[PDB]
Amino acid sequence: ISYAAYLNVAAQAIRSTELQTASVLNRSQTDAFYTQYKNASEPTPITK
Amino acid sequence: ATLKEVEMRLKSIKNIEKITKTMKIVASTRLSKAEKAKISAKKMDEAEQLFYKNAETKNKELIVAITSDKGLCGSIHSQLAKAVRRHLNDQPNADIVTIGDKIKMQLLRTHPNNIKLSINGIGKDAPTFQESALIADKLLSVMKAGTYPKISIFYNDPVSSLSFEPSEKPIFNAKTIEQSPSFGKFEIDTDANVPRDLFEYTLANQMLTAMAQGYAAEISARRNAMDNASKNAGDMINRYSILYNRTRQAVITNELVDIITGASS
Amino acid sequence: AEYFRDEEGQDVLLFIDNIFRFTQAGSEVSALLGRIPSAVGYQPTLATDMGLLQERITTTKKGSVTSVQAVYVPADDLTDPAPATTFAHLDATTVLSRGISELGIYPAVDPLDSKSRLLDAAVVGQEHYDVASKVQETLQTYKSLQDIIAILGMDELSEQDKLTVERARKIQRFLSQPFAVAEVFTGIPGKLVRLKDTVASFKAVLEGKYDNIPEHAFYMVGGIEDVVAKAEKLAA
(Lines of atoms letter the chains of each structure in order from A and count residues from 1; the text may use other names and numbers.)
(Lines give C-alpha, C1' and ligand atoms only; values in the text may rest on other atoms or scores of the structure.)
Protein backbone atom coordinates (compact mmCIF):
# COMPACT_ATOMS: atom_id res chain seq x y z
CA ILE A 1 0.00 0.00 0.00
CA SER A 2 1.34 3.35 -1.26
CA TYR A 3 0.65 6.54 0.78
CA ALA A 4 -1.40 7.78 -2.16
CA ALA A 5 -3.31 4.41 -2.08
CA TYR A 6 -4.07 4.94 1.55
CA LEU A 7 -5.34 8.37 1.21
CA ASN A 8 -7.16 7.40 -2.08
CA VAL A 9 -9.01 4.79 -0.02
CA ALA A 10 -9.88 7.67 2.39
CA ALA A 11 -11.34 9.69 -0.49
CA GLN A 12 -13.30 6.68 -1.72
CA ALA A 13 -14.66 5.68 1.75
CA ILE A 14 -16.04 9.15 2.11
CA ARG A 15 -18.04 8.59 -1.17
CA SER A 16 -19.72 5.93 0.90
CA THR A 17 -23.43 13.67 2.22
CA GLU A 18 -23.09 13.52 -1.56
CA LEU A 19 -22.79 17.34 -1.97
CA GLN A 20 -20.48 17.41 -5.03
CA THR A 21 -19.98 17.49 -8.83
CA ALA A 22 -19.71 14.46 -11.08
CA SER A 23 -15.97 14.58 -11.93
CA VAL A 24 -15.16 14.30 -8.28
CA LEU A 25 -17.15 10.98 -7.85
CA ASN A 26 -15.50 9.53 -11.00
CA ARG A 27 -12.00 10.08 -9.87
CA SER A 28 -12.50 7.81 -6.87
CA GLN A 29 -13.41 4.76 -9.01
CA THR A 30 -12.26 3.17 -12.22
CA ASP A 31 -13.32 -0.11 -14.15
CA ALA A 32 -9.49 -0.92 -14.89
CA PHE A 33 -8.11 -4.38 -14.19
CA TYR A 34 -4.25 -5.22 -14.46
CA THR A 35 -3.08 -8.18 -16.61
CA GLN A 36 -0.28 -9.77 -14.63
CA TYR A 37 2.71 -11.24 -16.61
CA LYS A 38 5.50 -13.70 -15.77
CA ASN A 39 9.23 -13.25 -16.48
CA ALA A 40 5.72 -14.08 -22.05
CA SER A 41 2.99 -16.06 -20.34
CA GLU A 42 0.34 -14.21 -18.36
CA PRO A 43 -1.09 -15.04 -15.03
CA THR A 44 -4.69 -14.21 -14.66
CA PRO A 45 -5.78 -10.50 -14.12
CA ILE A 46 -6.93 -9.54 -10.54
CA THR A 47 -9.07 -6.43 -10.27
CA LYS A 48 -7.32 -3.19 -9.74
CA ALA B 1 -13.89 -5.09 -64.98
CA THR B 2 -11.67 -1.98 -65.12
CA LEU B 3 -14.62 0.29 -64.58
CA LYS B 4 -16.15 -1.46 -61.66
CA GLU B 5 -12.82 -2.20 -59.95
CA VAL B 6 -11.99 1.49 -59.91
CA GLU B 7 -15.57 2.18 -58.60
CA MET B 8 -15.75 -0.26 -55.71
CA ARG B 9 -12.25 0.61 -54.48
CA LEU B 10 -13.17 4.24 -54.57
CA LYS B 11 -16.02 3.42 -52.21
CA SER B 12 -13.63 1.94 -49.81
CA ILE B 13 -11.58 5.18 -49.71
CA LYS B 14 -14.77 7.30 -49.41
CA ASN B 15 -16.06 5.12 -46.37
CA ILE B 16 -12.57 5.40 -44.85
CA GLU B 17 -12.70 9.26 -45.13
CA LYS B 18 -16.06 9.27 -43.43
CA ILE B 19 -14.77 7.05 -40.59
CA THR B 20 -11.55 9.12 -40.17
CA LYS B 21 -13.56 12.32 -40.33
CA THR B 22 -16.01 11.26 -37.62
CA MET B 23 -13.20 9.93 -35.41
CA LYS B 24 -11.17 13.19 -35.72
CA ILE B 25 -14.24 15.35 -34.60
CA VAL B 26 -14.52 13.01 -31.62
CA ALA B 27 -10.69 13.34 -30.94
CA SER B 28 -11.15 17.09 -30.56
CA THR B 29 -13.78 16.45 -27.71
CA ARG B 30 -11.37 14.00 -25.86
CA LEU B 31 -8.27 16.32 -26.16
CA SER B 32 -10.17 19.02 -24.19
CA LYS B 33 -10.90 16.54 -21.19
CA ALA B 34 -7.35 15.39 -21.51
CA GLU B 35 -5.96 19.01 -21.21
CA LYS B 36 -8.17 20.05 -18.27
CA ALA B 37 -7.12 16.95 -16.37
CA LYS B 38 -3.49 17.62 -17.31
CA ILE B 39 -3.53 21.16 -15.81
CA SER B 40 -4.71 20.06 -12.36
CA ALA B 41 -2.29 17.12 -12.34
CA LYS B 42 0.65 19.29 -13.39
CA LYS B 43 -0.11 22.00 -10.79
CA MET B 44 -0.33 19.33 -7.89
CA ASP B 45 3.09 18.15 -9.19
CA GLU B 46 4.61 21.59 -9.18
CA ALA B 47 4.28 21.90 -5.46
CA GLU B 48 6.50 18.75 -4.88
CA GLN B 49 8.84 20.15 -7.63
CA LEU B 50 9.59 23.31 -5.52
CA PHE B 51 10.68 20.91 -2.91
CA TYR B 52 12.75 18.70 -5.13
CA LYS B 53 14.87 21.60 -6.46
CA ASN B 54 15.61 22.87 -2.93
CA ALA B 55 16.34 19.32 -1.77
CA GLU B 56 18.69 18.99 -4.72
CA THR B 57 17.30 16.93 -7.54
CA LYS B 58 20.09 14.27 -7.23
CA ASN B 59 19.92 10.50 -7.94
CA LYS B 60 18.36 -2.28 -11.88
CA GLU B 61 16.09 0.49 -13.35
CA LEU B 62 12.42 0.48 -14.11
CA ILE B 63 10.78 1.80 -17.26
CA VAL B 64 7.25 3.00 -17.54
CA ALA B 65 5.57 4.01 -20.85
CA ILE B 66 2.16 5.63 -21.42
CA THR B 67 -0.44 4.85 -24.05
CA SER B 68 -4.22 4.40 -24.46
CA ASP B 69 -5.60 0.90 -25.19
CA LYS B 70 -7.16 2.30 -28.44
CA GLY B 71 -5.10 2.55 -31.51
CA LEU B 72 -5.09 4.91 -34.60
CA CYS B 73 -2.96 7.42 -32.80
CA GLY B 74 -0.38 7.63 -35.56
CA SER B 75 3.21 6.81 -34.55
CA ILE B 76 2.85 7.54 -30.78
CA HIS B 77 2.76 3.80 -30.03
CA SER B 78 6.13 3.06 -31.65
CA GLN B 79 8.05 6.41 -31.31
CA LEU B 80 7.59 6.25 -27.59
CA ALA B 81 8.67 2.56 -27.81
CA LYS B 82 11.64 3.60 -29.83
CA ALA B 83 12.76 5.78 -26.95
CA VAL B 84 12.03 2.92 -24.48
CA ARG B 85 14.29 0.59 -26.58
CA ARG B 86 17.13 3.19 -26.83
CA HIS B 87 17.36 3.20 -23.04
CA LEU B 88 17.06 -0.65 -23.26
CA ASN B 89 20.63 -0.48 -24.42
CA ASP B 90 21.65 0.86 -20.97
CA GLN B 91 20.65 -2.39 -19.31
CA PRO B 92 19.12 -5.34 -21.19
CA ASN B 93 17.19 -6.84 -18.22
CA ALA B 94 15.38 -3.77 -17.07
CA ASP B 95 11.63 -4.39 -16.00
CA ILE B 96 9.29 -2.44 -18.21
CA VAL B 97 5.73 -1.72 -16.97
CA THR B 98 3.54 -0.88 -19.95
CA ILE B 99 0.61 1.47 -19.24
CA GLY B 100 -1.79 0.84 -22.24
CA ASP B 101 -2.21 -2.05 -24.66
CA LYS B 102 -0.58 -0.27 -27.56
CA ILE B 103 2.96 0.35 -26.06
CA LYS B 104 2.92 -3.18 -24.60
CA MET B 105 3.02 -4.73 -28.05
CA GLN B 106 6.27 -3.15 -29.24
CA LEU B 107 8.17 -3.81 -25.97
CA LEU B 108 6.93 -7.44 -25.67
CA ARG B 109 8.63 -8.30 -29.01
CA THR B 110 12.13 -7.02 -28.03
CA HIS B 111 12.02 -8.80 -24.73
CA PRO B 112 9.10 -10.99 -23.60
CA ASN B 113 10.73 -11.19 -20.20
CA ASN B 114 10.59 -7.56 -19.34
CA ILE B 115 6.76 -7.45 -19.51
CA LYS B 116 5.99 -8.08 -15.93
CA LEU B 117 3.07 -5.83 -15.15
CA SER B 118 0.80 -4.07 -17.66
CA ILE B 119 -2.34 -2.07 -17.43
CA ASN B 120 -5.82 -2.68 -19.04
CA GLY B 121 -8.44 0.06 -18.74
CA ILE B 122 -6.63 3.22 -19.80
CA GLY B 123 -8.92 3.80 -22.78
CA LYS B 124 -12.29 3.30 -21.05
CA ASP B 125 -11.29 5.32 -17.99
CA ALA B 126 -9.37 8.57 -18.49
CA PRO B 127 -6.30 9.36 -16.24
CA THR B 128 -7.63 10.08 -12.73
CA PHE B 129 -6.22 9.68 -9.12
CA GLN B 130 -7.70 6.22 -8.58
CA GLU B 131 -5.64 4.58 -11.38
CA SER B 132 -2.41 6.16 -10.48
CA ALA B 133 -2.79 5.44 -6.79
CA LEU B 134 -3.55 1.72 -7.25
CA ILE B 135 -0.70 1.45 -9.87
CA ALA B 136 1.77 3.23 -7.33
CA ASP B 137 0.73 0.62 -4.65
CA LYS B 138 1.32 -2.41 -6.84
CA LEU B 139 4.62 -1.11 -8.01
CA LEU B 140 6.07 -1.26 -4.57
CA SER B 141 5.32 -4.97 -3.90
CA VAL B 142 5.45 -6.51 -7.36
CA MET B 143 8.20 -4.51 -9.18
CA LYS B 144 10.64 -3.68 -6.28
CA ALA B 145 10.17 -0.01 -7.04
CA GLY B 146 11.26 1.14 -3.57
CA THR B 147 14.51 -0.90 -3.34
CA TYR B 148 15.50 0.35 -6.89
CA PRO B 149 17.93 3.27 -7.18
CA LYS B 150 16.53 4.01 -10.67
CA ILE B 151 12.97 4.76 -11.80
CA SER B 152 12.19 6.65 -15.01
CA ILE B 153 9.03 7.49 -16.81
CA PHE B 154 8.56 7.90 -20.51
CA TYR B 155 5.69 9.75 -22.08
CA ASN B 156 4.69 12.18 -24.69
CA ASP B 157 4.79 15.93 -23.55
CA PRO B 158 1.95 18.09 -24.97
CA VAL B 159 4.07 21.17 -25.70
CA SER B 160 1.04 22.62 -27.44
CA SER B 161 -2.39 21.13 -28.15
CA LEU B 162 -1.50 20.46 -31.81
CA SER B 163 2.00 18.95 -31.12
CA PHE B 164 3.79 16.07 -29.32
CA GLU B 165 7.40 15.77 -28.29
CA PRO B 166 8.54 12.46 -26.66
CA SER B 167 10.07 13.14 -23.26
CA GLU B 168 11.41 11.46 -20.11
CA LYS B 169 11.81 12.52 -16.44
CA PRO B 170 12.76 10.73 -13.31
CA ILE B 171 10.27 9.49 -10.67
CA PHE B 172 12.23 10.69 -7.55
CA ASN B 173 13.35 7.41 -5.83
CA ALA B 174 13.37 6.90 -1.99
CA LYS B 175 17.17 6.56 -2.51
CA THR B 176 17.09 10.15 -3.85
CA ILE B 177 15.34 11.55 -0.67
CA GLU B 178 17.81 9.79 1.64
CA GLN B 179 21.04 10.89 0.18
CA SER B 180 20.03 14.41 -0.98
CA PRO B 181 20.13 16.98 1.94
CA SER B 182 16.53 16.96 3.14
CA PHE B 183 16.90 15.20 6.44
CA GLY B 184 19.50 17.91 6.90
CA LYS B 185 17.77 20.83 4.97
CA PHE B 186 14.31 19.62 5.57
CA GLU B 187 13.40 18.76 9.10
CA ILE B 188 11.51 15.85 10.74
CA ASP B 189 12.50 14.38 14.01
CA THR B 190 11.45 10.76 14.08
CA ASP B 191 7.67 11.36 14.13
CA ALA B 192 7.15 9.69 10.68
CA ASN B 193 9.13 7.63 8.17
CA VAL B 194 9.25 10.56 5.85
CA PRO B 195 11.14 8.65 2.94
CA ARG B 196 8.70 5.77 2.97
CA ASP B 197 5.58 8.06 2.84
CA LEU B 198 6.92 11.02 0.61
CA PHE B 199 8.36 8.65 -2.02
CA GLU B 200 5.10 6.65 -2.20
CA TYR B 201 3.03 9.87 -2.52
CA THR B 202 5.22 11.41 -5.32
CA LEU B 203 5.34 7.96 -7.04
CA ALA B 204 1.68 8.57 -7.83
CA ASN B 205 1.56 12.41 -8.24
CA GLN B 206 4.36 12.35 -10.83
CA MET B 207 2.87 9.32 -12.48
CA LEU B 208 -0.55 10.82 -12.75
CA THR B 209 1.11 13.85 -14.50
CA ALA B 210 2.94 11.54 -16.99
CA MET B 211 -0.44 9.75 -17.58
CA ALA B 212 -2.42 12.98 -18.17
CA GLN B 213 0.40 14.65 -20.37
CA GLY B 214 0.66 11.36 -22.46
CA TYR B 215 -3.07 11.02 -22.94
CA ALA B 216 -3.06 14.64 -24.20
CA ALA B 217 0.05 14.39 -26.51
CA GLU B 218 -1.34 11.16 -27.92
CA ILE B 219 -4.93 12.29 -28.60
CA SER B 220 -3.45 15.36 -30.14
CA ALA B 221 -1.32 13.09 -32.48
CA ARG B 222 -4.44 11.01 -33.15
CA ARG B 223 -6.39 14.07 -34.37
CA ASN B 224 -3.37 14.65 -36.61
CA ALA B 225 -3.28 11.03 -37.92
CA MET B 226 -6.99 10.99 -38.56
CA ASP B 227 -6.69 14.31 -40.38
CA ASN B 228 -3.76 13.01 -42.49
CA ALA B 229 -5.70 9.78 -43.36
CA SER B 230 -8.67 11.97 -44.55
CA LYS B 231 -6.22 13.88 -46.86
CA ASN B 232 -4.56 10.70 -48.28
CA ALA B 233 -8.10 9.40 -49.00
CA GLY B 234 -9.07 12.80 -50.74
CA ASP B 235 -5.95 12.50 -53.03
CA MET B 236 -7.02 9.04 -53.81
CA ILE B 237 -10.57 10.06 -54.58
CA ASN B 238 -9.45 12.59 -57.07
CA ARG B 239 -6.84 10.33 -58.74
CA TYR B 240 -9.16 7.31 -59.21
CA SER B 241 -11.97 9.58 -60.40
CA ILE B 242 -9.98 10.65 -63.43
CA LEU B 243 -8.93 7.00 -64.15
CA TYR B 244 -12.67 5.93 -64.16
CA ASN B 245 -13.63 8.91 -66.27
CA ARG B 246 -11.12 8.29 -69.04
CA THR B 247 -12.45 4.68 -69.21
CA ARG B 248 -16.02 6.00 -69.73
CA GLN B 249 -14.71 8.29 -72.51
CA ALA B 250 -13.09 5.24 -74.13
CA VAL B 251 -16.44 3.37 -73.86
CA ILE B 252 -18.35 6.30 -75.40
CA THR B 253 -15.68 6.46 -78.15
CA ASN B 254 -16.01 2.69 -78.80
CA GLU B 255 -19.79 3.09 -78.98
CA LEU B 256 -19.29 5.97 -81.45
CA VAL B 257 -16.84 3.76 -83.40
CA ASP B 258 -19.63 1.16 -83.65
CA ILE B 259 -21.93 4.02 -84.76
CA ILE B 260 -19.40 5.10 -87.42
CA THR B 261 -18.95 1.55 -88.75
CA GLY B 262 -22.75 0.97 -88.55
CA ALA B 263 -23.27 4.27 -90.40
CA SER B 264 -20.95 2.96 -93.15
CA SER B 265 -23.26 -0.11 -93.34
CA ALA C 1 -1.08 40.85 -90.43
CA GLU C 2 0.99 39.05 -92.97
CA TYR C 3 0.49 41.88 -95.54
CA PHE C 4 2.02 44.20 -93.07
CA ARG C 5 4.94 41.95 -92.40
CA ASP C 6 5.71 41.00 -96.05
CA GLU C 7 5.53 44.39 -97.68
CA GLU C 8 5.96 46.97 -94.96
CA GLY C 9 8.17 44.87 -92.57
CA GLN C 10 6.01 45.32 -89.51
CA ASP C 11 5.78 43.53 -86.17
CA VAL C 12 2.13 42.75 -85.41
CA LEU C 13 0.41 40.54 -82.67
CA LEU C 14 -2.42 38.34 -83.74
CA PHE C 15 -5.08 37.33 -81.29
CA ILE C 16 -7.58 34.67 -81.54
CA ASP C 17 -10.33 34.12 -78.97
CA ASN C 18 -11.27 30.42 -78.63
CA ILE C 19 -9.32 27.99 -80.83
CA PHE C 20 -11.85 25.56 -79.31
CA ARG C 21 -14.62 27.15 -81.35
CA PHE C 22 -12.36 26.83 -84.39
CA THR C 23 -12.15 22.90 -83.66
CA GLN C 24 -15.91 22.68 -83.05
CA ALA C 25 -16.71 24.67 -86.24
CA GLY C 26 -14.14 22.45 -88.07
CA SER C 27 -16.09 19.24 -86.96
CA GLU C 28 -19.12 20.55 -88.73
CA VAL C 29 -17.32 21.65 -91.92
CA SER C 30 -15.89 18.08 -92.32
CA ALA C 31 -19.17 16.35 -91.70
CA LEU C 32 -21.26 18.30 -94.19
CA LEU C 33 -18.82 17.41 -96.95
CA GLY C 34 -19.40 13.84 -96.34
CA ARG C 35 -16.55 12.94 -94.05
CA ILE C 36 -16.98 10.85 -91.00
CA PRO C 37 -15.86 12.95 -87.92
CA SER C 38 -13.46 10.66 -86.02
CA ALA C 39 -11.00 12.22 -83.63
CA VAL C 40 -13.38 11.32 -80.81
CA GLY C 41 -16.33 13.07 -82.58
CA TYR C 42 -14.26 15.77 -84.24
CA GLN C 43 -12.83 16.43 -87.66
CA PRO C 44 -10.15 14.04 -89.20
CA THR C 45 -8.58 16.93 -91.05
CA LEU C 46 -7.43 18.21 -87.70
CA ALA C 47 -3.72 18.09 -87.97
CA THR C 48 -3.45 19.92 -91.33
CA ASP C 49 -5.80 22.70 -90.14
CA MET C 50 -3.67 23.49 -87.13
CA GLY C 51 -0.56 23.12 -89.20
CA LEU C 52 -1.55 25.73 -91.82
CA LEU C 53 -2.64 28.03 -89.17
CA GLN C 54 0.38 27.81 -86.88
CA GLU C 55 3.02 27.78 -89.75
CA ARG C 56 1.73 31.01 -91.43
CA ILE C 57 2.99 32.73 -88.29
CA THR C 58 6.85 32.88 -88.61
CA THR C 59 9.77 35.30 -88.81
CA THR C 60 10.77 36.58 -92.15
CA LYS C 61 13.75 39.02 -92.65
CA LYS C 62 11.23 41.83 -93.08
CA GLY C 63 9.08 41.41 -90.10
CA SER C 64 7.28 38.88 -87.99
CA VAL C 65 3.72 38.07 -87.24
CA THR C 66 3.47 36.43 -83.73
CA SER C 67 0.29 35.04 -82.31
CA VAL C 68 -1.23 34.92 -78.96
CA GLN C 69 -4.14 32.55 -79.02
CA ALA C 70 -6.71 31.32 -76.57
CA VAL C 71 -7.01 27.58 -76.17
CA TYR C 72 -9.94 26.25 -74.17
CA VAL C 73 -10.67 22.51 -73.54
CA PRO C 74 -14.09 20.60 -73.66
CA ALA C 75 -14.84 20.57 -69.94
CA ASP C 76 -11.15 20.30 -68.87
CA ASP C 77 -10.68 17.02 -70.94
CA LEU C 78 -7.00 16.80 -71.88
CA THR C 79 -7.34 13.13 -73.06
CA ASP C 80 -8.97 14.15 -76.32
CA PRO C 81 -7.05 14.57 -79.64
CA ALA C 82 -7.79 18.30 -79.79
CA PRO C 83 -5.93 19.71 -76.61
CA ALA C 84 -2.79 17.61 -77.22
CA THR C 85 -2.55 18.62 -80.92
CA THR C 86 -2.86 22.33 -80.04
CA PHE C 87 -0.30 22.11 -77.33
CA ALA C 88 2.09 20.52 -79.81
CA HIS C 89 2.44 23.63 -82.06
CA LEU C 90 2.90 26.18 -79.27
CA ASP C 91 6.46 27.43 -78.78
CA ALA C 92 5.72 28.42 -75.14
CA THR C 93 2.68 28.20 -72.82
CA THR C 94 1.23 30.96 -70.72
CA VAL C 95 -1.70 29.74 -68.47
CA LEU C 96 -4.19 32.23 -67.09
CA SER C 97 -6.98 31.21 -64.64
CA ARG C 98 -9.95 32.49 -62.61
CA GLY C 99 -8.80 31.06 -59.29
CA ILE C 100 -5.92 33.51 -59.35
CA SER C 101 -8.27 36.33 -60.38
CA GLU C 102 -10.28 36.24 -57.16
CA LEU C 103 -7.23 37.18 -54.99
CA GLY C 104 -7.03 40.69 -56.48
CA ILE C 105 -4.23 39.40 -58.89
CA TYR C 106 -3.87 40.83 -62.37
CA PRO C 107 -1.88 39.39 -64.25
CA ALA C 108 -3.75 36.32 -63.08
CA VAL C 109 -1.12 34.21 -64.83
CA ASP C 110 -0.17 31.24 -62.54
CA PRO C 111 3.57 31.21 -62.18
CA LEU C 112 3.72 27.40 -61.86
CA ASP C 113 1.74 26.87 -65.05
CA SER C 114 3.83 29.54 -66.89
CA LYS C 115 6.50 27.48 -68.73
CA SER C 116 8.42 27.89 -72.02
CA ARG C 117 10.59 25.74 -74.23
CA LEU C 118 12.52 28.91 -74.91
CA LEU C 119 13.52 29.33 -71.26
CA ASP C 120 16.76 27.61 -71.77
CA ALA C 121 20.27 28.78 -70.82
CA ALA C 122 21.37 29.75 -74.35
CA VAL C 123 18.20 31.51 -75.66
CA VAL C 124 17.77 34.28 -72.99
CA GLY C 125 21.25 34.42 -71.54
CA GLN C 126 22.85 32.82 -68.59
CA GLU C 127 21.65 35.56 -66.18
CA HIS C 128 17.98 35.58 -67.17
CA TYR C 129 17.73 31.88 -66.89
CA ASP C 130 19.29 31.78 -63.38
CA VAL C 131 17.03 34.70 -62.32
CA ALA C 132 13.90 32.80 -63.53
CA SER C 133 15.08 29.51 -61.90
CA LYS C 134 15.64 31.05 -58.34
CA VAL C 135 12.20 33.00 -58.67
CA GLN C 136 10.61 29.65 -59.70
CA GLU C 137 12.36 27.69 -56.97
CA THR C 138 11.21 30.05 -54.09
CA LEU C 139 7.55 29.54 -54.69
CA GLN C 140 7.87 25.84 -55.28
CA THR C 141 9.52 25.29 -51.94
CA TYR C 142 7.17 27.63 -50.21
CA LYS C 143 4.07 25.69 -50.98
CA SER C 144 5.61 22.49 -49.73
CA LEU C 145 7.06 24.17 -46.54
CA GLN C 146 3.67 25.28 -45.27
CA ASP C 147 2.32 21.71 -45.38
CA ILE C 148 4.07 20.02 -42.44
CA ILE C 149 4.33 23.13 -40.24
CA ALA C 150 0.56 23.26 -40.19
CA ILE C 151 0.31 19.61 -39.19
CA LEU C 152 3.05 19.83 -36.50
CA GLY C 153 1.90 22.93 -34.85
CA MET C 154 0.77 26.48 -35.45
CA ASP C 155 3.58 28.66 -36.81
CA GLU C 156 6.75 26.57 -35.96
CA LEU C 157 8.94 28.32 -38.52
CA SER C 158 12.69 28.48 -38.16
CA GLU C 159 14.95 31.55 -39.05
CA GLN C 160 15.96 29.61 -42.12
CA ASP C 161 12.35 28.70 -43.00
CA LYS C 162 10.88 32.19 -42.60
CA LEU C 163 13.65 33.70 -44.79
CA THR C 164 11.90 31.52 -47.48
CA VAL C 165 8.53 32.68 -46.40
CA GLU C 166 9.41 36.41 -46.60
CA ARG C 167 10.88 36.02 -49.97
CA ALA C 168 8.11 33.94 -51.38
CA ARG C 169 5.20 36.10 -50.26
CA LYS C 170 6.87 39.37 -51.42
CA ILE C 171 7.41 37.79 -54.76
CA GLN C 172 3.58 36.78 -55.04
CA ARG C 173 2.64 40.50 -54.59
CA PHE C 174 5.32 41.77 -56.98
CA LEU C 175 3.58 39.99 -59.91
CA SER C 176 0.65 42.36 -59.81
CA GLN C 177 0.24 45.15 -62.27
CA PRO C 178 -3.04 46.87 -62.77
CA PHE C 179 -4.44 47.33 -66.32
CA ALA C 180 -6.72 50.21 -67.41
CA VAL C 181 -9.22 47.72 -68.73
CA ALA C 182 -8.89 45.64 -65.51
CA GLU C 183 -9.23 48.90 -63.46
CA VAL C 184 -12.33 47.52 -61.94
CA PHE C 185 -10.76 44.12 -60.94
CA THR C 186 -7.86 45.67 -58.90
CA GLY C 187 -9.91 48.63 -57.86
CA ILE C 188 -6.78 50.65 -58.95
CA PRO C 189 -6.26 52.65 -62.38
CA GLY C 190 -3.75 51.03 -64.75
CA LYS C 191 0.02 51.02 -64.85
CA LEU C 192 2.31 50.18 -67.72
CA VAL C 193 5.51 48.23 -66.89
CA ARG C 194 8.29 47.07 -69.31
CA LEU C 195 10.64 44.11 -69.93
CA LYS C 196 13.72 45.93 -68.21
CA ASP C 197 11.80 46.66 -65.00
CA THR C 198 10.67 42.94 -64.93
CA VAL C 199 14.29 42.06 -64.79
CA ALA C 200 15.45 44.66 -62.24
CA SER C 201 12.83 43.80 -59.68
CA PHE C 202 13.66 40.14 -59.40
CA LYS C 203 17.46 40.53 -59.03
CA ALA C 204 16.79 42.92 -56.13
CA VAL C 205 14.13 40.81 -54.30
CA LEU C 206 16.62 37.99 -54.50
CA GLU C 207 19.35 39.85 -52.86
CA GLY C 208 16.98 41.12 -50.00
CA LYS C 209 17.07 44.65 -51.06
CA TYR C 210 13.42 44.18 -51.23
CA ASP C 211 13.14 42.09 -48.11
CA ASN C 212 13.46 45.55 -46.37
CA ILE C 213 9.99 46.43 -47.59
CA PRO C 214 6.75 44.59 -46.39
CA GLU C 215 4.38 42.56 -48.50
CA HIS C 216 1.58 45.23 -48.97
CA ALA C 217 4.00 47.75 -50.50
CA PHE C 218 4.44 45.44 -53.66
CA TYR C 219 0.73 44.84 -53.82
CA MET C 220 -0.96 46.60 -56.79
CA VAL C 221 2.29 47.68 -58.57
CA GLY C 222 4.72 46.00 -60.90
CA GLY C 223 8.29 47.00 -61.99
CA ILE C 224 11.21 48.61 -60.30
CA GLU C 225 10.45 52.24 -61.15
CA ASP C 226 6.90 51.96 -59.92
CA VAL C 227 7.83 50.39 -56.64
CA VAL C 228 10.30 53.25 -55.77
CA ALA C 229 7.14 55.32 -55.14
CA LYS C 230 5.63 52.66 -52.90
CA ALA C 231 8.80 52.08 -50.74
CA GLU C 232 8.94 55.85 -50.13
CA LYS C 233 5.30 56.11 -48.98
CA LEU C 234 5.54 52.96 -46.91
CA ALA C 235 8.42 54.60 -44.87
CA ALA C 236 7.39 58.21 -44.84
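Going by Swiss-Prot, the residues shown for chain B are 34-92, 104-309, listed in order.
When the header is checked for method, it gives electron microscopy, 7.1 Å.
Just so it is clear, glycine is given a Cβ too, placed from its N, Cα and C backbone atoms.
Listed in Swiss-Prot:
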- B:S207 to I: In strain: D273-10B/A1 (VARIANT)
- B:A273 to V: Lower activity (MUTAGEN)
- B:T297 to A: In ATP3-5; dominant suppressor of the slow-growth phenotype of yme1 strains lacking mitochondrial DNA (MUTAGEN)
- B:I303 to T: In ATP3-1; dominant suppressor of the slow-growth phenotype of yme1 strains lacking mitochondrial DNA (MUTAGEN)
- B:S308 to F: In allele ATP3a (VARIANT)
Can you give me the Cα-Cα distance between B:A273 (mutagenesis position) and B:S207 (variant position) in Å, rounded to a whole number?
17
Please tell me which one of the recorded positions listed here (B:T297, B:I303, B:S308) sits closest to B:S207 (variant position), measuring Cα to Cα?
B:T297
Could you tell me which of the recorded positions B:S207, B:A273, B:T297, B:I303 sit with their CB under 8 A from some CB of chain C, listed in sequence order (or 'none')?
B:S207, B:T297
Where B:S308 (variant position) and B:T297 (mutagenesis position) are concerned, what is their Cα separation in Å, rounded?
16
Could you say which of the mutagenesis positions B:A273, B:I303 has its Cβ with the most other Cβ atoms inside 10 Å?
B:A273
Most Cβ neighbours within 10 Å: which of the recorded positions B:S207, B:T297, B:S308 is it?
B:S207
Would you kindly give the Cα-Cα distance separating B:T297 (mutagenesis position) and B:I303 (mutagenesis position), rounded to the nearest Å?
9
